[PDB]
Amino acid sequence: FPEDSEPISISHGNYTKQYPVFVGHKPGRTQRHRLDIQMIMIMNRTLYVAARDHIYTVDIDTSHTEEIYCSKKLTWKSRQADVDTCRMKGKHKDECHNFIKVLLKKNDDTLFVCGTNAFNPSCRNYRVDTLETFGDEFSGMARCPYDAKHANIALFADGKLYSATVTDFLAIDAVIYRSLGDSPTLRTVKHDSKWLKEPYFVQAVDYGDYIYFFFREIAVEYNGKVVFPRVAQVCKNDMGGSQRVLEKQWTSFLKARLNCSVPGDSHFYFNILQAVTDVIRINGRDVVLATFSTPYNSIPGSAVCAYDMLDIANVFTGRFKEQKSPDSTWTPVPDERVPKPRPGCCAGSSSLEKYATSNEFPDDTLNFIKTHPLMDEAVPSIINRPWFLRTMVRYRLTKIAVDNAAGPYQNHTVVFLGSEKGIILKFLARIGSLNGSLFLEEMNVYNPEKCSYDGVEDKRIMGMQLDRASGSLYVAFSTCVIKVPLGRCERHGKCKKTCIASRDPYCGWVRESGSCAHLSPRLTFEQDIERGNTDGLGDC
Amino acid sequence: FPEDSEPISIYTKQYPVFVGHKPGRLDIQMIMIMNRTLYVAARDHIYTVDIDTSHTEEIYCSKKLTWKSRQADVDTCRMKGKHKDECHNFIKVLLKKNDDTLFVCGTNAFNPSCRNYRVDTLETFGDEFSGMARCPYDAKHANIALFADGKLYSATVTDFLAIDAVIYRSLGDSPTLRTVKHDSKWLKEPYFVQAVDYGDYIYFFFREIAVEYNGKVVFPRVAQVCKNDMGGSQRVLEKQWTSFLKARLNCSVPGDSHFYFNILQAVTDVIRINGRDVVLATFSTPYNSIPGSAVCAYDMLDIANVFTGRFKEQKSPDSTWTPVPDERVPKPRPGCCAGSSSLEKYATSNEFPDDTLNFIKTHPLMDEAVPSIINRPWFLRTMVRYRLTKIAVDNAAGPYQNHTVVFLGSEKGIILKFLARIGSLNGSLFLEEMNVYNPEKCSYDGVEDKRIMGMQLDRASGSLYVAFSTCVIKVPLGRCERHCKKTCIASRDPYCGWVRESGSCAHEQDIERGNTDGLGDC
Ligand SMILES: *[C@@H]1O[C@H](CO)[C@@H](O[C@@H]2O[C@H](CO)[C@@H](O[C@@H]3O[C@H](CO[C@H]4O[C@H](CO)[C@@H](O)[C@H](O)[C@@H]4O)[C@@H](O)[C@H](O[C@H]4O[C@H](CO)[C@@H](O)[C@H](O)[C@@H]4O)[C@@H]3O)[C@H](O)[C@H]2NC(C)=O)[C@H](O)[C@H]1NC(C)=O
Ligand SMILES: *[C@@H]1O[C@H](CO)[C@@H](O[C@@H]2O[C@H](CO)[C@@H](O)[C@H](O)[C@H]2NC(C)=O)[C@H](O)[C@H]1NC(C)=O
Ligand SMILES: *[C@@H]1O[C@H](CO)[C@@H](O[C@@H]2O[C@H](CO)[C@@H](O)[C@H](O)[C@H]2NC(C)=O)[C@H](O)[C@H]1NC(C)=O
Ligand SMILES: *[C@@H]1O[C@H](CO)[C@@H](O[C@@H]2O[C@H](CO)[C@@H](O)[C@H](O)[C@H]2NC(C)=O)[C@H](O)[C@H]1NC(C)=O
Ligand SMILES: *[C@@H]1O[C@H](CO)[C@@H](O[C@@H]2O[C@H](CO)[C@@H](O)[C@H](O)[C@H]2NC(C)=O)[C@H](O)[C@H]1NC(C)=O
Ligand SMILES: *[C@@H]1O[C@H](CO)[C@@H](O)[C@H](O)[C@H]1NC(C)=O
Ligand SMILES: *[C@@H]1O[C@H](CO)[C@@H](O)[C@H](O)[C@H]1NC(C)=O
């Protein structure tokens, strides 16, 4: 098994503590209450911070102070009647508030916002410019969790809202769901373990004709109790089943195990999926990066694997899985036993042109996909081994941010990894004839002085947002958001050797000033990212 | 998942080393102390060291036994495609018999052979014996060999191609018996670790590919055979074991979901520790997995016990394995020795009825796993690239000889020393971590092979002998002088104590507490 690589550089709290921090204050002048940040996102030039009872915004381009100030504040507190109801059902005072868990750009003028609303999930439209709501409230059931601690997915595609959460207060009825967009609402088959077995929802992406969902669940291929990572497709144009079969349910839902393994005399799999990026074009290919850990009761380890959207689409064209008899191993269904038209193919697809919508699909096709949602094959990662590995630390790798246009010629790919302990890992994607990774830097960004207050010291990174124009990576914790500089250039000061050795696409040696500097689009800008060559230099 | 322990204590170039010189590379395979002699088994040779006369910085050999392969065997070895380095006689078996000879087996250039030698002169005694099934062909392979009541128990491969792994018995004026050839239910690519003699049985410790968990998953196993097994009947298991049964060994961290350590590394001989007969064993995770090692302890009663439970079975092909209902196990019950409790009617296994014989041939595996002593690992190590392998135990350590100290070797020449806590075996206290590889005296042509080949703890000389491929190292059981009264007491090390008559720490103490009440500070 692969040894842990060492980073070229390390940054401790001593240096990082000078990074600007947002803690929810407007500019007008010591009251401190934990923010309960849930997620962050950048739209246009505005950073949105979704939290308890609020969404704060920071205008990125005009924020230069050491304390990052809130620019506009959206306020949405639960009605007292809902708070009281929440408490009577036995929930605690801290959790019976409105935690914002869905925040989406519906269009240029409109935000779609959903909050737990004291275990009575609710959604609203908000004006982008005034952050005031307009129109009727929308039901939140199946669109937004009740409990802020739960993981959930929401995404718009073509006006339709795709969501994944639980429909019920008791958190028993986990669902992948679609609504809005003037199309029928669709859901996964309630209480059906072949469709979903205690899923934990991680990510969805919109690609080609499909929405793909990433998640983990108890694996039926193991009937003692093992969690597998999954990706699933649904057709964007799905209209539900016929009056006889899968009425009001998906007719295109299929899923496959994700393969993130280390090759050996018996493969070792990373099964506990932590995060997945949006689709990123890296080196001609369309790809997602995904972080995995070993089970929490196991010896701790983490990995990043990459997946080509092409390999993902391809797994759904292969054989389906089945149990020929109860309590037997799972085998591939022979294609001769697969109905026509093929389950999981979209109406109007090649050879399905006869079908106006999935409502016209034959019963054999529908009963089949209802009883065979799982594919035989697992999706292979690019390179068939993890791009990055950590095995000798106590923390797990979690969030991911990617810059596929780093450097003078915008042709390096830099990947940032967050962790449950506030450490960020920075690495360079090896490319070409994508060949793994180079560990550039490790850095502790958690700032106890600004982030540890109101009885909270929670170093779990909740989100990371990379922003090129401000040369920053925004790193969210529960109680704060930190503005992290993309490259620690001037660190190396006037030492040319450590500047060149860093192999950091964000940094170069500028002899006109005699110093290591960040890209300034001008003077000479020397770097050697491909090789680390410092022969004839030194030292420090 | 549990975090690692730091030792209470973490220079080792001044230790006496043996490199095979008389006064004025060895490819060591094993060491063992017999009476007052340390035997060093190696390539083409066996070396002896007088334990109680060696005090120089270099340990010298007293007598040397030489047994090189005949040239004809070397040349045949090469012609079969083996390399120059492997085509020698590597000594892999070395046992003291009751008639006072040494029984020695060597790979003999891929043509395993055995011989008796005189203990006094180390000269051959009588004719060579066949080595097939008694000793491996390949020096890199792990093998078991043990005498009990004159019968020789051995585990290895019988064939040049190493396809036919076997647990075998011969000699002792008793039938030769073997495991059923090519029968995966019996053995499935086993890796042999240790055997012990206990009660009416010999117990074999080993690892193999698990039939119950069919992706290739390796499980650790303990198997029994009856010392008095005479083989099957004329029509069932005629020349095979009639008592072979095995069971998974359980070494896991407690919780709702258990994490198992599966790759068995080593097992001690049976050891008495406060009224109980136990073995300690080291395990690691598979080699391409996240690295980790564990020590689990086992009571011989719990091992005896699994063999009385329900057997495992596949009620139908490719199904999950389930326990057989006791209503279905024949009489006599499979695996109980002839002459036993309910088996007085049976003189030898040759009389067992076809029905129980057919059943045991088909059901060598028990449903249940042997639990460890507190149902949890005695010790855990996970933050490191090495794995825990060899084990040596001193169950009568200290002035009052009432302390149990455990030493663990590793594949990287690091040794770990523990006190065994005793509950009202309540775990372990991490006393010390020491690197003892002497690169100066042990390296050879630039290369440093830091794998520990064997450890032998010797109370009488206060030493732990640690064997590497190239040297054996004489390690002080207690590094008392290293530690100042406070430091000394707090070490809680049973071999070390404070003597104010020298104002020093030497071979006053509180081992049960680091009690530094009113002392210090250094
Ligand atoms: C297996 O081995 C372990 C130790 O290696 C034993 O575990 C401890 O057992 C002792 C005996 O009861 C416990 O001692 C108690 O310590 C308390 C202080 O807190 C301890 O435990 C916490 C976590 O629970 C740790 O964070 C902390 O560091 C301490 O270790 C004291 O408050 C207690 O003292 C009080 O009671 C005594 C009489 O009982 C009075 O005389 C005192 O004045 C005082 O009022 C007590 O001494 C200890 O808590 C146990 N746990 C641990 C982890 O230390 C197992 O018992 C042992 N199993 C056996 C013996 O079979
Ligand atoms: C997980 O992905 C790996 C990497 O492709 C697969 O490994 C292959 O497995 C077969 C034997 O099982 C070999 O013949 C190939 O050579 C392996 N590696 C390569 C380089 O492709 C593995 O099988 C996958 N696991 C699952 C469950 O699909
Ligand atoms: C990144 O972009 C630059 C474009 O200038 C590439 O650098 C040049 O690569 C060419 C070959 O295509 C070399 O012959 C030149 O000497 C390079 N110019 C420089 C910077 O000195 C670079 O190869 C690209 N790196 C990638 C794709 O990883
Ligand atoms: C040293 O050698 C002698 C014989 O040469 C071993 O013989 C033991 O003798 C006693 C008394 O006759 C028996 O009860 C034991 O069964 C013999 N060995 C054992 C313990 O099984 C003796 O064991 C050897 N060991 C030492 C250190 O004396
Ligand atoms: C290995 O040993 C452990 C510890 O004895 C066993 O763990 C018990 O398992 C049962 C069923 O899963 C639990 O309900 C108990 O609470 C566990 N601990 C104890 C002792 O109460 C475990 O089952 C063993 N594994 C195997 C395969 O036998
Ligand atoms: C986005 O912001 C920019 C300036 O930050 C502004 O010029 C532009 O009009 C905005 N576009 C919108 C509102 O989508
Ligand atoms: C060891 O012996 C001493 C005195 O003989 C005693 O005080 C101590 O409790 C003993 N330690 C044990 C039994 O573990």
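The residues of chain A that appear here are 20-48, 51-244, 247-456, 460-547, 550-568 by Swiss-Prot count, in order.
Technique stated in the header: X-ray crystallography, 2.3 Å.
The backbone N, Cα and C atoms fix where each Cβ goes, and this holds for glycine too.
Listed in sequence order, the residues of the same chain lying 6 or more apart from A:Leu191 (mutagenesis position) and placing their CB within less than 8 Å of its CB: none are present. One mutagenesis experiment catalogued in Swiss-Prot, A:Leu191 to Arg, is accompanied by this note: Strongly reduced affinity for PLXNA2.
The note that Swiss-Prot attaches to the published mutagenesis A:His212 to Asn is: Strongly reduced affinity for PLXNA2. The number of other CB atoms found within 10 A of the CB of A:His212 (mutagenesis position), across every protein chain shown, is 9.
Classification of A:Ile322 (mutagenesis position) by DSSP places it in coil, neither helical nor stranded. Among the mutagenesis results in Swiss-Prot, A:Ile322 to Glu has the note: Abolishes homodimerization. The residue drawn here is the original one.
Among the sequence features in Swiss-Prot, the mutagenesis site A:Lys393 to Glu is noted as follows: Strongly reduced affinity for PLXNA2. On its own chain, A:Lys393 (mutagenesis position) has A:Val210, A:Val268, A:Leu269, A:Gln272 as residues at least 6 apart in sequence with a Cβ closer than 8 Å to its own Cβ. In the three-state DSSP assignment, the secondary structure recorded for A:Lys393 (mutagenesis position) is helix.
Under the heading of mutagenesis, Swiss-Prot lists A:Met415 to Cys and annotates it as follows: Formation of disulfide-linked homodimer. For A:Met415 (mutagenesis position), the number of other Cβ atoms no farther than 10 Å from its own Cβ, over all displayed protein chains, is 15.
In sequence order, the mutagenesis positions from A:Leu191, A:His212, A:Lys393 that place a Cβ under 8 angstroms from a chain B Cβ amount to none. Cα to Cα, A:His212 (mutagenesis position) and A:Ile322 (mutagenesis position) are separated by 33 Å.
Each residue contributes its Cα atom, and for A:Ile322 (mutagenesis position) and A:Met415 (mutagenesis position) those atoms are 9 Å apart.
A simple way to gauge crowding: the CB of A:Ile322 (mutagenesis position) has 20 other CB atoms within 10 angstroms, across all the protein chains here. Residues A:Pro547 and A:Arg550 bracket an unmodelled region of 2 residues, and their Cα atoms lie at a distance of 6 Å.
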